[PDB]
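Engineer: Below is a structure I'd like to ask you about.
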Amino acid sequence: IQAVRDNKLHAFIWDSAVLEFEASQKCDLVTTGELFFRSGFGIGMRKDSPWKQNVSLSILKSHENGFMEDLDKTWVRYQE
Amino acid sequence: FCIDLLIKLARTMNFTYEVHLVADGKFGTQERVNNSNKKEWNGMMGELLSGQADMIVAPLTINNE
Amino acid sequence: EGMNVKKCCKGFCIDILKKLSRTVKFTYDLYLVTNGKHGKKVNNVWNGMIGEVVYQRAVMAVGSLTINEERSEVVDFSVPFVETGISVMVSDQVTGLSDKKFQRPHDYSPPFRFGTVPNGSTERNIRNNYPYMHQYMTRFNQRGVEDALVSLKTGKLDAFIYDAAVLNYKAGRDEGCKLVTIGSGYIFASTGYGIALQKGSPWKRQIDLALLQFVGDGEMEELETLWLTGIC
């Protein structure tokens, strides 16, 4: 990020949300609009964990209501 | 947002989360490592297999590997 | 008398089951029976394919619907191959669902036909989130998806709230590109399409691995260009 923001390299491939936040914060960095590899990145869990489904159900219940979306809009979506 | 998610999870469930920063700064690859020829991940995913980590809150890219 | 005609069809689920039978190499018995719609825990009334996949002894179903509460507590869905969520597509000045015109429909945005399909996941999600919006959609319940599309092409339907994938599929063949999706489906629900599997089934791991290989080999862009043909 420090290299691409100071005119050292050509481009940078990273997560869509991270690059969008960098473009909203840093005006010199303007990412492209073509988005690919649209897949929900899950939380890595153990192989034989007893609560493998409990944490997933909790995350699902938290995402069903209007809390995680509001937190994302208020924290990650820093528009200036 | 990660701290808020952890607080919400600890409020819903009854587990005690431990916040710690990884010593390295990379995720790791599944190539042949220089540790007794263990074709696994060398990083936070490898620490998860050993026992250091328990829940990788980072949104890792899901895949068959 | 039930006509058991052997009709062939093509589409998204057809290609999904074809690539599944080609990669996993399993035998299936596909049948299209006339059923109801998406069922939920309303008075424990289970109808349609959802009601069939809720009970055990069912292997799987190509229908990958939106993620919900009961459909995730009863059975264990696979990994969501798509990230399209529930959004609103008004047929310009609105800001999606966070606009103040929905909390107070008396002054602005008078009560119009804002209901979704009968017995849908959006109804349950709204009832869990907004009771008054759910009551409004119930008292202003519209007809099926085809009638909703006809009303959108006519102009009488104000807004149509559904999944972002359905909205993109509808907009891909608009008759002049009149209706526009105000806000993508990642700030309201952020759901996905999961294959209806069986609770504690040995094929769950195989289906998950097949999906992660299909969306982890570099053909996601090809699938997006082939299925989604939105020109406007």
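Here chain C follows Swiss-Prot, giving residues 448-538, 660-800 in order.
Backbone N, Cα and C atoms are what each Cβ position is placed from, and that goes for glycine too.
Heads up, here are the entries from Swiss-Prot:
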BINDING   C:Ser511, C:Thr513, C:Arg518, C:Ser689, C:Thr690, C:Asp731  L-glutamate binding site
MUTAGEN   C:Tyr730 to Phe, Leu or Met  Strongly decreased sensitivity to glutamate
MUTAGEN   C:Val734 to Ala  Decreased sensitivity to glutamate
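Walk me through the surroundings of each of these features.
Structural biologist: The Cβ of C:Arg518 (L-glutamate binding site) lies under 8 Å from the Cβ of C:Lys487, C:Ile497, C:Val501, C:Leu512, C:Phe524, C:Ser689, C:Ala764, each of which sits 6+ residues away along the same chain.
A sphere of 10 angstroms centred on the C-beta of C:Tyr730 (mutagenesis position) encloses 23 other C-beta atoms.
In the three-state DSSP reading, C:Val734 (mutagenesis position) counts as helix. Neighbour count (other Cβ atoms within 10 Å of the Cβ, all protein chains): 17 for C:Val734 (mutagenesis position).
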Engineer: Can you list which of the recorded positions C:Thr513, C:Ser689, C:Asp731, C:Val734 come closer than 8 Å to chain B, going by CB to CB distance?
Structural biologist: none
Engineer: Which residues, sitting 6 or more apart from C:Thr513 (L-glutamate binding site) on the same chain, put a CB under 8 Å from its CB?
Structural biologist: C:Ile533, C:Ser689, C:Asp731, C:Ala757, C:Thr759, C:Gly760, C:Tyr761
Engineer: If one measures from the C-alpha of C:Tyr730 (mutagenesis position) to the C-alpha of C:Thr690 (L-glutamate binding site), what distance in angstrom results, rounded to a whole number?
Structural biologist: 7
Engineer: Let me check the 10 A CB neighbour count of C:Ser511 (L-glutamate binding site). How many other CB atoms are there?
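Structural biologist: If we count other Cβ atoms within 10 Å of C:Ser511 (L-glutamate binding site), we arrive at 21.
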Engineer: Using the alpha carbons only, what distance in Å do you get between C:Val734 (mutagenesis position) and C:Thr690 (L-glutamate binding site) once rounded?
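Structural biologist: For C:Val734 (mutagenesis position) versus C:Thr690 (L-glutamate binding site), the Cα atoms are 13 Å apart.
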Engineer: Across the listed L-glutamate-binding residues, C:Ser511, C:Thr513, C:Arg518, C:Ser689, C:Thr690, C:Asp731, what is the farthest Cα to Cα distance, given in whole Å?
Structural biologist: 16
Engineer: Near C:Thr690 (L-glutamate binding site), which residues of its chain come within a Cβ-Cβ distance under 8 Å, counting only those 6 or more away in sequence?
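Structural biologist: Spatial neighbours, sequence-distant, of C:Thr690 (L-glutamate binding site): C:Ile533, C:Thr684, C:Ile729, C:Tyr730.
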